[PDB]
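K.L.:
Before we start, here is the structure in question, set down as structure tokens.
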Amino acid sequence: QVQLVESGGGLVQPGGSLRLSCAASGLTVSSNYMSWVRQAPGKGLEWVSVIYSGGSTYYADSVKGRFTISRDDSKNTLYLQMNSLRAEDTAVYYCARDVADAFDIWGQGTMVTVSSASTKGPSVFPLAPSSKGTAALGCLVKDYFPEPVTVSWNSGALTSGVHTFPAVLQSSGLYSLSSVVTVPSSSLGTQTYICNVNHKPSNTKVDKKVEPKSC
Amino acid sequence: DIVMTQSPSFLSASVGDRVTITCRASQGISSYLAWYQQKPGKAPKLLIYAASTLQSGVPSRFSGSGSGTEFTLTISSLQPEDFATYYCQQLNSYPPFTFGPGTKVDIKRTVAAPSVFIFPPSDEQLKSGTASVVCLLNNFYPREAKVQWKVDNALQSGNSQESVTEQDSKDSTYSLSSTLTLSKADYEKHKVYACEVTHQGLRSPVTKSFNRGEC
Amino acid sequence: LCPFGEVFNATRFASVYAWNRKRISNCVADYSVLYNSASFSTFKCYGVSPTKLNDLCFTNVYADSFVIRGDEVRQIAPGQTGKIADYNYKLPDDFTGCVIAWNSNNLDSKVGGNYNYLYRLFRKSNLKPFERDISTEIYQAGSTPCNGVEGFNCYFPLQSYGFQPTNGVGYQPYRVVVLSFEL
Ligand SMILES: *[C@@H]1O[C@H](CO)[C@@H](O[C@@H]2O[C@H](CO)[C@@H](O)[C@H](O)[C@H]2NC(C)=O)[C@H](O)[C@H]1NC(C)=O
């Protein structure tokens, strides 16, 4: 087949370095216009760098001086060496081949996270159903790093009505997300509701029972 | 520098509809335009290049048109697998590889007003130094919704974050959570916490509130 | 008198990949009149002074001419890189001469697009200085031979500018004359 396989993404501190690799199959890296294109969380596409068959290299103004593109013809592999990384460089990085500037072949992407935060498990707080016929309850999964966190309800038995929201990055550098579920208000007295939170990077597993605030 | 714009930023359509997305160039660029389709978490897919040339393997219902400053991507009969974000790209541009900002096409359905819930901070979180107040907007359509936080009727700006789900597979609605974060000391300085929601399905804005320290 | 009229004011210019070279010798030229003309948007001299041009004596004079985009004129200079400098027309680092260019939108653009002007998009290696490649072999961008058939990873090496008068200036055609002196 024809494909571009990327690797090397991971966690880096601001100022740090990281080298991505893109192993090609079905095209010859050294005889093509090969590029890196990135996409920050929730944003559009940003071209980063290109290398020509003849060796010329170019960079987006936002990375010039910090990034260097290169290739190994013997391994048919494209590289991006990223130095003095910054939080705004956090993004999914794609390698791609262009023909007359149209990118027809793309890699699958490798995620790069630049943060000064340290690995930290979440605190899980109840979002308790109101005391005042559908009721909403949930779990607030707060102050964790890095992504991802997984949330289930009643160990997977409760799926209908569940909304687990995308994580948000707080000013502190830590992530927070909410998971909510709507249920019949008549079931608040009879059915137990437990949200199961798993944060593999910290090996944290939390089960939080969510009940109406007592009175 | 030539600026690429795309109109509309958001489009709602149904299967079978005819869809036209426009891409604009601040100066004439002849037929130097490509179009891409991207689905969440996937690499973009080349649809069109040279403004009107269909990429091989792309269904015939995709077509491109235009030359100069005004370009159009048309999907003759929308199919379920076409709900996605679409990007134009200026070819041979200076600086290189300028992308348009994208047009997201989502599934049209009838207007559905949100169910609104407000959650006070848990006692456990308050033990630590901060209070998270959460407002939930559940199962609404269209995506456009405004959440205004009020604290003793002072409108709050700069201390809240939002996140939104992708539109649900069964009922094509959205859900949105907004979180207001305060220090414990600031939280205890006020009584009435309110979430005011504006939406097309609501005749007038709906307010959900609680009084701090009350069952 | 030296025949600059038939280089600068020629009706048609060459494509940059097939750039034209005119040898100028055994004639008298007023180089100062060229510099004094207001028609040129680019008049950049390397290793010489434009004002003191007329005083000088040259072994050999070459006038190369072609058409490129406005945004590519900056590549016609020593030490530059890009699709033009790399794969179409390359000046040496030690160039002594002058690069003259002017906008030719009124002459070389056409409603509906003028596709007579081409440039080489694909080449395995960079050109040597003053090298001229006019092959039209199918470019093999992968490991499978093309055998003269365009297809996936098998590309015609030349592309057309397709100049239209409504183009932004960076996409408009520019006529270029390169005067190189053995001196
Ligand atoms: C190319 O043709 C143009 C237009 O005829 C020439 O421009 C004029 O040339 C006359 C001399 O015949 C001068 O008196 C004018 O002042 C020129 N006008 C401008 C605006 O330059 C131009 O000189 C010709 N170039 C060559 C090399 O022969």
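The residues of chain C that appear here are 335-517 by Swiss-Prot count, in order.
The header says X-ray crystallography, 2.0 Å.
Cβ atoms are placed via backbone N, Cα and C, with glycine included.
Annotations per Swiss-Prot:
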- C:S371 to F: In strain: Omicron/BA.2, Omicron/BA.2.12.1, Omicron/BA.2.75, Omicron/BA.4, Omicron/BA.5, Omicron/BQ.1.1, Omicron/XBB.1.5, Omicron/EG.5.1 (VARIANT)
- C:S373 to P: In strain: Omicron/BA.1, Omicron/BA.2, Omicron/BA.2.12.1, Omicron/BA.2.75, Omicron/BA.4, Omicron/BA.5, Omicron/BQ.1.1, Omicron/XBB.1.5, Omicron/EG.5.1 (VARIANT)
- C:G446 to S: In strain: Omicron/BA.1, Omicron/BA.2.75, Omicron/XBB.1.5, Omicron/EG.5.1 (VARIANT)
- C:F490 to S: In strain: Lambda/C.37, Omicron/BQ.1.1, Omicron/XBB.1.5, Omicron/EG.5.1 (VARIANT)
- C:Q493 to N: Reduced host ACE2-binding affinity in vitro (MUTAGEN)
- C:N501 to T: In strain: 19B/501T (VARIANT)
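Each of these features: where is it, how hidden is it, and who are its neighbours?
P.N.:
Following the DSSP three-state reduction, the secondary structure of C:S371 (variant position) is coil. Cβ neighbours of C:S371 (variant position) (same chain, under 8 Å, six or more residues apart in sequence): none.
The number of other Cβ atoms within 10 Å of the Cβ belonging to C:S373 (variant position), over all protein chains shown, comes to 10.
Long-range neighbours of C:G446 (variant position) (same chain, six or more residues apart, CB within less than 8 Å of its CB): C:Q498.
In this view, C:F490 (variant position) is surrounded by 13 other Cβ atoms within 10 Å of its Cβ, with every protein chain counted.
Classification of C:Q493 (mutagenesis position) by DSSP places it within a strand.
On its own chain, C:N501 (variant position) has C:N439, C:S443 as residues at least 6 apart in sequence with a Cβ closer than 8 Å to its own Cβ.
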K.L.:
Cβ-Cβ under 8 Å from C:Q493 (mutagenesis position), same chain, 6 or more residues apart: which ones?
P.N.:
C:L452, C:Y453, C:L455
K.L.:
How many whole Å apart are the CA atoms of C:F490 (variant position) and C:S373 (variant position)?
P.N.:
36
K.L.:
Under 8 Å Cβ-Cβ to anything in chain A: which of these variant positions pass, C:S371, C:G446, C:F490?
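P.N.:
Of C:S371, C:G446, C:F490, none lie near chain A.
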K.L.:
List the recorded positions C:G446, C:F490, C:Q493, C:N501 whose Cβ sits under 6 Å from any atom of ligand 1, in sequence order.
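P.N.:
Not one meets the Cβ criterion.
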K.L.:
When each of the recorded positions C:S371, C:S373, C:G446, C:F490, C:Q493, C:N501 is checked against chain B, which show a C-beta distance below 8 angstroms?
P.N.:
C:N501
